[PDB]
Amino acid sequence: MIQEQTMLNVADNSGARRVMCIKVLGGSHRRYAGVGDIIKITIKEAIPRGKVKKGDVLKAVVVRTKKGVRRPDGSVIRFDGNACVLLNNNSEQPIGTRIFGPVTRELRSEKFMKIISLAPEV
Amino acid sequence: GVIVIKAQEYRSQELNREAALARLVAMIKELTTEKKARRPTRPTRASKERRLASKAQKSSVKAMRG
Amino acid sequence: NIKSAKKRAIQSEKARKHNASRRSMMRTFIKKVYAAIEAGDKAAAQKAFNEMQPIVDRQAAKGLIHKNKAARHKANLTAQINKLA
Amino acid sequence: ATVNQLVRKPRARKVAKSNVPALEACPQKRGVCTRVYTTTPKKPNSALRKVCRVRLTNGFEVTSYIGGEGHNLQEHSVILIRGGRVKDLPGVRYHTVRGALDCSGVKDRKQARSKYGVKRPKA
RNA sequence: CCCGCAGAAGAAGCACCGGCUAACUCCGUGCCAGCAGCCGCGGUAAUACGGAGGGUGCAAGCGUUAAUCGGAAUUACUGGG
RNA sequence: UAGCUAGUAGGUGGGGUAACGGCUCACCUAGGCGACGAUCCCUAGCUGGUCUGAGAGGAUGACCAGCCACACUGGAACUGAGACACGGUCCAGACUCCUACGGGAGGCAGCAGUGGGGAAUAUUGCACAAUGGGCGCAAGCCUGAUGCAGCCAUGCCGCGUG
């Protein structure tokens, strides 16, 4: 459950560190954002030799939420952080490679299976 | 190129109207003027003046062979 | 890096814990010795010392302990025992 | 010569400066060679010396002389540089070698063919 | 390595040529085009630009650029003002 | 680049290492270092030697040889005569690889080779004949060390093109 100006962390080795939501994609006037959905973000903190720089704008998909996500049975999995991974601003391709921190089981969506293959756990 | 002008300096329509004219057409006119030519400028008498500095030096420098 | 030297890791780990068990064993007897030293009872410490004496030698000759440290331990303690005589 | 302070301060040997700041130990350097133009010599001469600005692989931006009576340079087509002044154009200190990577040698030359990169006509 | 067969057969270009610095004229373009380590050459008889012939030097190398020392007593203790 | 330093200066005692030692602790003392340049910063592997020079010196340290240091970055320890270790292990980190998505693998500054960078630097060749090293009373066995061939006029030398 993410909305505007929410400060997140990047789970990949792209080069960023601190991002911030500038818009939740899909659906008109939609407020929140599910754990396996995409949002337009920006870079508020990056490493010197990163592939991207501060202030740049591009797409990214969330992975971890402090609110977490429920399961078909009723169980829920909360995290102690809000993280995401960068995507290609026009092709949805994940620019970052090495992903840290476990992800969700529901993301077996084929377009993120690439991420799940490089995902460490769950 | 949506060229937008805003007129607030007057009380009636016609004055804010005419002020919008020059703020557009003249602004169009000022943004259209450009530089033109004249380059380069060629030497007229240096081609004559420099001749002395060369011949005077050549003639004098002839003290060489021993 | 397909080498036969990979066996030298598992072989050495068997030797690692083996000496490890032997190492702390020595320290325990030293603490046994030092225990009576804290008390001051010379005979008890003498008993503590004379029990680990034959042990340190059989560990010195086994290759884990070099002669110097073996000889050094017999020196300082016994002299200190004379202080607690 | 007051050897006392000589021991306090030795003979400070002056450092030998360069003449080709292109890059020491590197006899030649390649450059993208942009800005193709022509200038005019100094006081004693009168001509139209063709030169070019060259962006070095070392990041530097130098100006070199285009030696020849006919070139085929196009503000690009990387070339090779070498040391050497001309004593005519204040500011240049490098020569451009005809018969370079992407800059042909001069055409219709006979003498000094090893120079200008023109191949010897055996036919 | 030694021996025999063999048509003189299969094997030469590079730089420079005014002085420094060995070695020249003619023709062509005419402060234009160009040369250049240094001084400098070039405005219609150019030994320095271009071509041709000839000459000099070197040699399976020859020129160019880069680097250190020397010359440089221009860091001088040797050995300066 | 002008003051710098507090296990830092030393002593006693315990501990510790193959062995001396603030190598490490407790207490006492407040000293130690610095213009013959300390600390701080930048730069660089060192020497035998090599280039040059009349000499004295100036420059340099590829290659032949000895010494030190490192092994993808950093940290650590074990085994062992000896390493705190190139072709071992554990941890952290960065960058790649495979997938059965569970879970694992990788370290060419070893020989070739590859991409890139660059002005520019070569075959993904043959063999233990030779010398040497490792186990064994001995016999054998292993080695891109090494010994050779190739690519290039890069250099030194020699001859030829009558």
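All residue numbers given for chain D refer to Swiss-Prot; the residues shown span 2-124 in order.
Note that Cβ sites are derived from N, Cα and C of the backbone, with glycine treated the same way.
On its own chain, D:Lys43 (variant position) has D:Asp89, D:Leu90, D:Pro91 as residues at least 6 apart in sequence with a Cβ closer than 8 Å to its own Cβ. Among the natural variants in Swiss-Prot, D:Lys43 to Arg has the note: Confers streptomycin resistance but not hyperaccurate translation. The residue drawn here is the original one.
According to Swiss-Prot, the mutagenesis experiment D:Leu57 to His carries the annotation: Protein is not incorporated into ribosomes. The DSSP secondary structure for D:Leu57 (mutagenesis position) is strand.
Shown in sequence order, the list is empty: the chain has no residue 6+ apart in sequence with a C-beta less than 8 angstroms from the C-beta of D:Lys88 (mutagenesis position). DSSP assigns D:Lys88 (mutagenesis position) to coil in the three-state reduction, placing it in neither a helix nor a strand. Among the sequence features in Swiss-Prot, the mutagenesis site D:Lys88 to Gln is noted as follows: Confers low-level resistance to streptomycin and a 15% decrease in the translational elongation rate.
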- Give the helix, strand or coil assignment DSSP yields for D:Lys43 (variant position). coil
- Other CB atoms within 10 A, centred on D:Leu57 (mutagenesis position): 18
